[PDB]
Amino acid sequence: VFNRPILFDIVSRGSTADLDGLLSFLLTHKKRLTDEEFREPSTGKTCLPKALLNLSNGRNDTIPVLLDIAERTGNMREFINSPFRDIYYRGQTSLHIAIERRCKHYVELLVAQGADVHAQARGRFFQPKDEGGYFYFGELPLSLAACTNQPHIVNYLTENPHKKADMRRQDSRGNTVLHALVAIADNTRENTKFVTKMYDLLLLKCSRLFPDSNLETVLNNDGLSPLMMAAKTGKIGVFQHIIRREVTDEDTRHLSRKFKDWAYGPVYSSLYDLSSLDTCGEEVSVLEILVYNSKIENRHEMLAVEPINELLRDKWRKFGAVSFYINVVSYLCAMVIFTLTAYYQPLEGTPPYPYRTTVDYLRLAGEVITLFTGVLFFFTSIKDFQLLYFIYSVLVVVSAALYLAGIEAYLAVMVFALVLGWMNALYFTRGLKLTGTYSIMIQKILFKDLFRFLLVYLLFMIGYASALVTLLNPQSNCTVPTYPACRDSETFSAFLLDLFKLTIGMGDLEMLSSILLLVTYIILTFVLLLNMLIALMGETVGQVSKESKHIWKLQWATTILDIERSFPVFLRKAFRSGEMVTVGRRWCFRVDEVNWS
Amino acid sequence: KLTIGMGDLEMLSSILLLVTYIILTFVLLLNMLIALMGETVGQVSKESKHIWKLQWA
Amino acid sequence: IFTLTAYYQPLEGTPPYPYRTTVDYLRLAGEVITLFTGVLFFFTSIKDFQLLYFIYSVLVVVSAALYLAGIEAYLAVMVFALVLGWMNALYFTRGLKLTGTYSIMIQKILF
Amino acid sequence: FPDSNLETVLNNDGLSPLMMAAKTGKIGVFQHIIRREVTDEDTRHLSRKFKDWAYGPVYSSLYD
Ligand SMILES: CC(C)C[C@H](NC(=O)c1cc2ccccc2s1)C(=O)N1CCN(C(=O)[C@H](CO)NS(=O)(=O)c2ccc(Cl)cc2Cl)CC1
């Protein structure tokens, strides 16, 4: 009419008398309700979305007049489809605003007049919290209604006489409504309950509309599908449900999981349909994602959902423990045949090719077994406790190469590879006896503590040599652990370095008699190192907390799955199958639970 | 045994690999011992009362 | 640069002004950096782990003064200021890694 | 007196109610005084926890 601000103020106030006649002025002035000057150049906001976000308790009756002007001006469809060109927002057509406002009164007329129900809200503000946004819902009006708790809006949009939003349609991320509805889910009570309810509603509706394929199958750009996405993101409330979903009516029962097999009074055989909790190495599986992935925040309970835990139990029973025990036997054997080939190292010096006699031939047999296992380990580490394992393999390879070169004092990284292989055998010791927490504590220790102690110890060595050179300098023939400066007494630090190491490495010392500063300084390092050590023991014991049960369960599962991934699982060693047709073959896992209902 | 059995040693002067290796066994045995003390103290839990009752019976 | 200027303490005894050569000039550079940081620390401590900090600053100042006086067996509070500055760096280690509780326990220990 | 809210007046030690509650160790009064919002505009200026905007289940509280 005259300027955009007055239009915005009028629509916010909701006055209709002033708007009257202005439409005639626009028509006579050759103006369109979608013209740029009517829309803010930054956000592209139009009068209609402004009214739709200024609801006076959901009774701003001006918007119908605006739509009337819109089709009168000749441009209505694009007027309803008013994408925001800014970066903070985007898309955000009238439908998103109306649906989000928890008001279906305007949504009905907005859709009926004709509004794109496939508008992509592809803006920064709509991305997940991590990717720079604030609210992620699926970038679609239907997924917006479902996520933002507007089931009535969903029912109207999916079954309106006008255009309907197909559920299978997926946003740029390839989500579909189910993926997004999983995304917003948390581990709370009300949110989880509502999300599972809407999930069941939406899945049933899609199945009824298209029984050929349930909506859950559709995979996203990352290729997860709702179940695996819930497993990866750390969801529990939605996860616990989606894995125990059963439906009554046969026409929509096929999409069930927790079938029923039979009952014998107080014993119930629930036939869980774990069709994607293990793929036998063929494809991605929910169990592998749940366990290997480190981003999981609720892995403890998620492992113990029920079918997963009993599936791991069964895997342990058949071809899960025999492999474990033969693995430890083989590894202890291949480490003993390395130990005995290390201590029996070829004699005489210069061992390029000293294998001559029967005992020496047996030593060669042991060495070749070690090298073969080393190269096999290399392949298993690159072809597929993994970095320490690559280190072991490369060290043994270097040792074998140097031995073939017959180079002196270089069969000493071979012994280091041996001792590594002896601390490398802690991979196995994570199952029986609930052992392996030594691995956790030493993992905490590593370089962190090693170089912390080493740097404080160099600190004290250097300060102490400084004390000697600054207090004692005022024929001598030099003292071994560093000495004053003149008389050609430069000496070296390393001697006092090892002296301080072993002396405060548990005594076995001479306590160099050069005093007040020096003795107080030695006392100070006593206190500091005692602190360091017992404090570190304090954190180690304070954590773990009796080694916990989640820990042992997790490493036990990891050992299982590593065992299965070792060999081709698709062979006749897979999880139990079930019913052929009608119910299914839909390989099923049968769990028996006794109840006194 | 005796040298890492609580000192009373001469520390055979043969170096880098050997000294790092001796340090490594220090760390490993200290772990073993204090970790074992950790399981022992973490269990029993002040010796419990069920225990004493059971052996008394 | 204080540790390396402590262990490389001027040789020959009687070090009033022994800075002569290139390596010794670099040692002088380190020592002057230490003294400058010490006086800056003094100002930041009086102009505004604070008492230990004033102790470090005053000890380094005393050490620099005695060195300028070239007095024997008195570049030994300088090494004490060095070791203090090495236990003085626990002010920082209270953030990442949730460390610094060593500071709390040693605070309980003290005298 | 809408010219100045009473909370501004400082004591001899110069604290004002919020800082005095913070210093003395109060929590119940402190948790409130820092999240105090008023409805009517004539007395809304003395509010702290304004409201900026909402996008459904996300609320941007504009603490003053
Ligand atoms: C084929 C399966 C029936 C058994 C398979 N193990 C082997 O084929 C062996 C090869 C050799 C060679 C010489 C001596 C002993 C063995 S055992 C197996 O079970 N897995 C293979 C994939 N895995 C791996 O690649 C990690 C790499 O980190 N294996 S490991 O670190 O080297 C290890 C650790 C403990 C034990 Cl106690 C045995 C092994 Cl190996 C683990 C799980």
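Per Swiss-Prot, chain A residues shown: 148-531, 549-638, 649-688, 696-765, 774-786, in order.
Even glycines carry a Cβ here, placed using N, Cα and C.
Here Swiss-Prot flags A:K192, A:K197, A:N201, A:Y236, A:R237, A:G238, A:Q239, A:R248 as ATP binding site. Around the Cβ of A:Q239 (ATP binding site), the same chain contributes A:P196, A:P230, A:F231, A:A266, A:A268, A:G270, each under 8 angstroms and 6 or more positions distant in sequence.
Annotation source Swiss-Prot lists Ca(2+) binding site at A:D682. Within the same chain, residues at least 6 positions away in sequence whose Cβ sits under 8 Å from that of A:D682 (mutagenesis position) are A:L676. Under the three-state DSSP scheme, A:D682 (mutagenesis position) falls in the coil class.
For the recorded site, A:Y253 (mutagenesis position), the DSSP three-state label reads helix. Counting only same-chain residues at least 6 apart in sequence, those with a Cβ under 8 Å from the Cβ of A:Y253 (mutagenesis position) are A:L199, A:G205, A:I210, A:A245. Mutagenesis annotation in Swiss-Prot: A:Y253 to F, described as Results are conflicting as to whether hypotonicity-dependent channel activity is abolished; the structure shown retains the original residue.
According to Swiss-Prot, the experimentally introduced change A:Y556 to A is described as follows: Reduces channel activation by 4-alpha-PDD and heat but not hypo-osmotic cell swelling. Secondary structure at A:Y556 (mutagenesis position), as computed by DSSP, is helix.
Under its mutagenesis entries, Swiss-Prot includes A:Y556 to F with the note: No changes in channel activation by 4-alpha-PDD or heat. If you draw a 10 Å sphere around the CB of A:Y556 (mutagenesis position), it holds 25 other CB atoms from the protein chains shown.
In sequence order, A:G521, A:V522, A:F524, A:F525, A:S528 are the residues near A:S557 (mutagenesis position), counting only same-chain partners six or more apart with C-beta under 8 A. Quoted from Swiss-Prot, the note attached to the mutagenesis of A:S557 to A states: No changes in channel activity.
Less than 8 angstroms from the CB of A:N651 (mutagenesis position) sits no same-chain residue that is six or more residues away. Under its mutagenesis annotations, Swiss-Prot gives A:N651 to Q the following note: Loss of a probable N-glycosylation site. Increased expression at the cell membrane, leading to increased ion currents.
For A:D672 to A, Swiss-Prot lists a mutagenesis experiment annotated as follows: Greatly reduces Ca(2+) permeation and channel rectification; when associated with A-682. Within its own chain, A:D672 (mutagenesis position) has no residue 6 or more apart in sequence whose C-beta sits under 8 angstroms from its own.
Recorded in Swiss-Prot as a mutagenesis result, A:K675 to A carries the remark: No effect on channel pore properties. Residue environment of A:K675 (mutagenesis position) contains 16 other Cβ atoms, counted within 10 Å of its Cβ in all protein chains. Secondary structure at A:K675 (mutagenesis position), taken from DSSP and collapsed to helix, strand or coil, is helix.
Record note (Swiss-Prot), mutagenesis A:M680 to A: Impairs Ca(2+) permeation. The unchanged residue is displayed.
Annotation of the mutagenesis experiment A:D682 to A in Swiss-Prot: Greatly reduces Ca(2+) permeation and channel rectification; when associated with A-672.
Among the recorded positions A:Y236, A:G238, A:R248, A:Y556, A:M680, A:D682, the ones whose Cβ sits under 8 Å from a Cβ of chain B are, in sequence order, A:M680, A:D682. Around A:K197 (ATP binding site), the same-chain residues at least 6 positions away in sequence with a Cβ under 8 Å from its Cβ are A:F155, A:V158, A:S159.
For the recorded positions listed here (A:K192, A:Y236, A:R237, A:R248, A:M680), the lowest count of other CB atoms within 10 A around the CB belongs to A:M680. Around the Cβ of A:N201 (ATP binding site), 15 further Cβ atoms fall within 10 Å across all displayed protein chains. Maximum intra-site Cα distance, ATP binding residues A:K192, A:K197, A:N201, A:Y236, A:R237, A:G238, A:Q239, A:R248: 19 Å.
Ranked by CA distance from A:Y236 (ATP binding site), the mutagenesis positions A:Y556, A:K675, A:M680 have A:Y556 at the top as the closest.
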